[PDB]
Amino acid sequence: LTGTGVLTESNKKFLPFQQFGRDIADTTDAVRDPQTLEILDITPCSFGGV
Amino acid sequence: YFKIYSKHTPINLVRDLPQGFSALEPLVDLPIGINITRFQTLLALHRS
Ligand SMILES: *[C@@H]1O[C@H](CO)[C@@H](O)[C@H](O)[C@H]1NC(C)=O
Ligand SMILES: *[C@@H]1O[C@H](CO)[C@@H](O)[C@H](O)[C@H]1NC(C)=O
């Protein structure tokens, strides 16, 4: 799974089966990292109009 | 993919199914890749 974003701590109580999370666009918004099983939230990098 | 979803609920109703809502969490995602068309459940006898 490829993508760009800032990986941050999260407070979403994922259930054991649950691995990733999806937004309205179906783009991944949270992911469970392998090896360490922690849940990292994926927040798109800051952007806007110059 | 043979999916087993399971839920355990503490109930106190005597005869029929209780009326309510309980979502079944996925328990086992099983990689078998075989044909299944017929099933049979297993019970346990009591001997005295
Ligand atoms: C390796 O990944 C597994 C999960 O697939 C995890 O249980 C285990 O702790 C990991 N080991 C190391 C050394 O990261
Ligand atoms: C499964 O078995 C039934 C009869 O045993 C057969 O009609 C059916 O085509 C089979 N399906 C597959 C995917 O093999």
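Quick note: numbers on chain B are straight from Swiss-Prot, i.e. 200-247, in order.
Yeah, the Cβs are placed from backbone N, Cα and C, and that goes for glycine too.
One mutagenesis experiment catalogued in Swiss-Prot, B:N234 to Q, is accompanied by this note: Increased resistance to neutralizing antibodies. Counting only same-chain residues at least 6 apart in sequence, none has a Cβ under 8 Å from the Cβ of B:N234 (mutagenesis position). The DSSP secondary structure for B:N234 (mutagenesis position) is coil.
Counting only same-chain residues six or more apart in sequence, the Cβ atoms lying under 8 angstroms from the Cβ of B:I210 (variant position) belong to B:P217. The annotation that Swiss-Prot gives for the naturally occurring variant B:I210 to V reads: In strain: Omicron/BA.2.75.
One entry in Swiss-Prot concerns the natural variant B:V213 to E. Its note says: In strain: Omicron/XBB.1.5, Omicron/EG.5.1. Under the three-state DSSP scheme, B:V213 (variant position) falls in the coil class.
Annotation of the natural variant B:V213 to G in Swiss-Prot: In strain: Omicron/BA.2, Omicron/BA.2.12.1, Omicron/BA.2.75, Omicron/BA.4, Omicron/BA.5, Omicron/BQ.1.1; the original residue is retained in the structure shown.
Here Swiss-Prot notes a natural variant, B:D215 to G, with the remark: In strain: Beta/B.1.351. All protein chains included, B:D215 (variant position) registers 6 other Cβ atoms within 10 Å of its own Cβ.
Swiss-Prot gives this note for the natural variant B:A222 to V: In strain: 20A.EU1. Under a cutoff of 8 A between CB atoms, and with a sequence separation of 6+ in the same chain, the neighbours of B:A222 (variant position) are B:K206.
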Next on the checklist: Given B:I210, B:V213, B:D215, B:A222, B:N234 as the recorded positions, which ones have a Cβ positioned under 6 Å from some atom of ligand 2?
Outcome noted: B:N234
